[PDB]
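Have a look at the structure below, then the notes.
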Amino acid sequence: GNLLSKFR
Amino acid sequence: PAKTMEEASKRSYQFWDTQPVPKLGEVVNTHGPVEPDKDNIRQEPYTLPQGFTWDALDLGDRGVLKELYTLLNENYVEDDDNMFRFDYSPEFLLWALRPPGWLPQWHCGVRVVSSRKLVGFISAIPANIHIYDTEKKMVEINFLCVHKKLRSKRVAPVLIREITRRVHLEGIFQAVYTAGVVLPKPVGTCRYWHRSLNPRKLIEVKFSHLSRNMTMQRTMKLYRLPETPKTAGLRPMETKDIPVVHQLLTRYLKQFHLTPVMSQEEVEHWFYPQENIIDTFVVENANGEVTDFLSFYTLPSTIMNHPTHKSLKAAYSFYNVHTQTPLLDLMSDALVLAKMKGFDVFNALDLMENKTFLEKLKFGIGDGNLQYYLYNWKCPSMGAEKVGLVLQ
Ligand SMILES: CC(C)(COP(=O)(O)OP(=O)(O)OC[C@H]1O[C@@H](n2cnc3c(N)ncnc32)[C@H](O)[C@@H]1OP(=O)(O)O)[C@@H](O)C(=O)NCCC(=O)NCCS
Ligand SMILES: *C(=O)CCCCCCCCCCCCC
Ligand SMILES: [Cl-]
Ligand SMILES: [Cl-]
Ligand SMILES: [Mg+2]
């Protein structure tokens, strides 16, 4: 599946 | 669940050690299958825990599509801090799960026997995949999901084995997939980057943070974009553009080492614009020739602290092909178009040539690695810039 990323 | 290769070497994989994938930390110098095509396949479904049963989801039934939407909306992938959760729409799910060649038996659900409640899912769709110097009919695996109340009970390995069996029955013995966790064994590792479009909202819901040495007023000015794109001749993709988009994409992808091989019918499916799902814009020049195109799909995320509030609207870079317009200009126009359409953030991986524009266009690095994997195909790993495949 996809990954839900946000700003480091 | 290891999210780091250093964590991963200090772990053992009771399930993945049984699968035809290379071992972690082994360097691969060959190219080919781990195990042969099977000339007889298990006819019976794998055994589920007592009280659960298999089902094949026919998404053409609106009620069943809504059940899948609800399972994913409530139990699918969250960000690392459990503040946001993917909110795939029903119409998006139809786009992602019914491409040319789809099979309903490859929409593999798990239901409670007594209530028929949907509590697990995994899907396969067919894809032709070019990997180094070989083209293989494969499947793409997506939407692996187990209800939060069913976790840590070994249901995910059963889901994986069952979709494997159902794909084997159709004569296919390789697959491609992505994951945020490190498993045996990534063929490439990619990182998401993010471009603020609505900085006020991103900071308010804590998707981003104010740099502490910068004010809000300063941040709004820094990320402000023009109101209209700058590239001459940019317009939405139309039916008449399907052949040239196909031709442009096919030639552009040859430079990478892991890519889809799309028919013209697949190009129509994956790129023809559908509001709130997929956007594609072509550059048609002064000669009437289409020379470039950009595309992004729509994937909002629930704000878990305020489920009442409107989701965070994110656009995901899909495939961007340049032959006359500089890629930097093409992606600048992608940002302006996404802003125009009301997105809060524009996401892109560091694969293909994306590293050439991410910093220049004021993207910031994200907090998660997306690993790419092949099943039953042992080949050398590659750098992100050689990965030319984007999933949903
Ligand atoms: C991912 C999910 C289905 C795993 O189910 P789970 O109950 O947490 O884990 P289980 O007890 O059922 O089984 C664990 C096995 O599955 C493996 N596994 C865990 N997550 C996996 C994933 N995303 N992809 C492939 N295998 C995975 C584990 O490595 C382990 O195998 P191992 O013994 O070799 O290490 C579940 O946590 C979930 O739905 N999470 C939210 C949605 C999600 O992240 N989907 C996948 C995105 S890539
Ligand atoms: C994200 O949802 C991807 C989850 C991937 C789970 C593992 C899939 C392994 C391959 C199964 C199909 C094999 C067919 C030959
Ligand atoms: Cl279906
Ligand atoms: Cl390797
Ligand atoms: Mg090609």
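Numbering of chain B is taken from Swiss-Prot, so the residues present carry the numbers 105-496, in order.
Recorded method for this deposit: X-ray crystallography, 1.9 Å.
Positions of Cβ are set from backbone N, Cα and C atoms, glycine also.
Quick look at what Swiss-Prot annotates:
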BINDING   B:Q118, B:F119, B:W120, B:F247, B:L248, B:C249, B:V250, B:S256, B:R258, B:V259, B:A260  tetradecanoyl-CoA binding site
MUTAGEN   B:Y180 to P  Abolished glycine- and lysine-myristoyltransferase activities
MUTAGEN   B:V181 to L  Reduced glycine N-myristoyltransferase activity
MUTAGEN   B:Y192 to A  Reduced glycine N-myristoyltransferase activity
MUTAGEN   B:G492 to D or K  Reduced activity
Filtered B:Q118, B:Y192, B:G492 - recorded positions with C-beta under 8 A from chain A: none
Spatial separation of B:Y180 (mutagenesis position) from B:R258 (tetradecanoyl-CoA binding site) - C-alpha basis, Å: 17
Separation of alpha carbons, B:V181 (mutagenesis position) and B:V250 (tetradecanoyl-CoA binding site) (Å): 10
Cβ-based isolation winner (fewest other Cβ atoms within 10 Å) among the recorded positions B:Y180, B:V181, B:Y192, B:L248, B:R258: B:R258
Fewest-neighbour residue among binding-site residues, criterion Cβ within 10 Å, set B:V250, B:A260: B:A260
B:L248 (tetradecanoyl-CoA binding site) as reference: those mutagenesis positions from B:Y180, B:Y192, B:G492 with C-alpha within 10 Å of it: B:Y180
Residues satisfying Cβ distance under 8 Å from B:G492 (mutagenesis position), sequence separation of at least 6: B:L357, B:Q359, B:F360, B:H361, B:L362, B:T363, B:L455, B:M456
Listed recorded positions adjacent to ligand 1, that is, members of B:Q118, B:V181, B:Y192 whose C-beta is under 6 A away: B:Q118, B:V181
Spatially closest candidate among B:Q118, B:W120, B:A260, the listed binding-site residues, to B:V181 (mutagenesis position) (Cα to Cα): B:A260
Same chain, 6+ residues apart, C-beta under 8 Å of the C-beta of B:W120 (tetradecanoyl-CoA binding site), given in sequence order: B:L287, B:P288
Filtered recorded positions, from B:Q118, B:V181, B:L248, B:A260, B:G492, whose Cβ is under 6 Å from an atom of ligand 2: B:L248
Count of other CB atoms lying within 10 Å of the CB belonging to B:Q118 (tetradecanoyl-CoA binding site): 8
